[PDB]
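J.: Quick one: the structure is below, and I'll ask about it shortly.
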Amino acid sequence: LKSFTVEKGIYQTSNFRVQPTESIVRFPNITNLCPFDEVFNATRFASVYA
Amino acid sequence: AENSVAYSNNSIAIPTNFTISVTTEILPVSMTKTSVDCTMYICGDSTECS
Ligand SMILES: *[C@@H]1O[C@H](CO)[C@@H](O)[C@H](O)[C@H]1NC(C)=O
Ligand SMILES: *[C@@H]1O[C@H](CO)[C@@H](O)[C@H](O)[C@H]1NC(C)=O
């Protein structure tokens, strides 16, 4: 009210807000891993020119 | 509908009976009381915007 004396009544002061606690992140099942064991674990490394 | 009242300078028409009718009038008196919140509407749950 920008005043020191408040007349009898009901006044809108603030806006109550429930605030979040956790940050949920959901993504599908992690499948189809990219093929790298065939290139990282292999004794048949190609030639430098080939 | 067209109508020509039988007007003449010495004749009168006087009712001999009556009907007690009931009319209906409908008047709005109030609307929906609404309230708004800028901190949730314009810049919804984002302190950077507010
Ligand atoms: C009154 O009405 C009659 C209709 O019959 C008409 O002839 C007469 O002229 C009227 N009176 C006057 C003063 O005009
Ligand atoms: C007026 O009308 C009602 C029906 O609406 C009837 O019963 C009654 O007899 C009438 N009155 C006269 C004086 O004719």
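Using the numbering of Swiss-Prot, the residues shown for chain A are 303-352, in order.
Each Cβ is built from the backbone N, Cα and C atoms, and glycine gets one as well.
So Swiss-Prot has the following annotated:
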- A:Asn331 to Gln: Reduced viral infectivity (MUTAGEN)
- A:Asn343 to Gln: Reduced viral infectivity (MUTAGEN)
- A:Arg346 to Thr: In strain: Omicron/BQ.1.1, Omicron/XBB.1.5, Omicron/EG.5.1 (VARIANT)
- A:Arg346 to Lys: In strain: Mu/B.1.621 (VARIANT)
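I'm curious about the neighbourhood of these features; can you describe it?
T.: Within the same chain, no residue at least 6 positions away from A:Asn331 (mutagenesis position) has a Cβ under 8 Å from its Cβ. The DSSP secondary structure for A:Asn331 (mutagenesis position) is coil.
Counting only residues at least six positions away in the same chain, no Cβ atom sits under 8 Å from the Cβ of A:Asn343 (mutagenesis position). Mapped onto three states, the DSSP output places A:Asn343 (mutagenesis position) in coil.
Counting only same-chain residues six or more apart in sequence, none has a Cβ lying under 8 angstroms from the Cβ of A:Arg346 (variant position).
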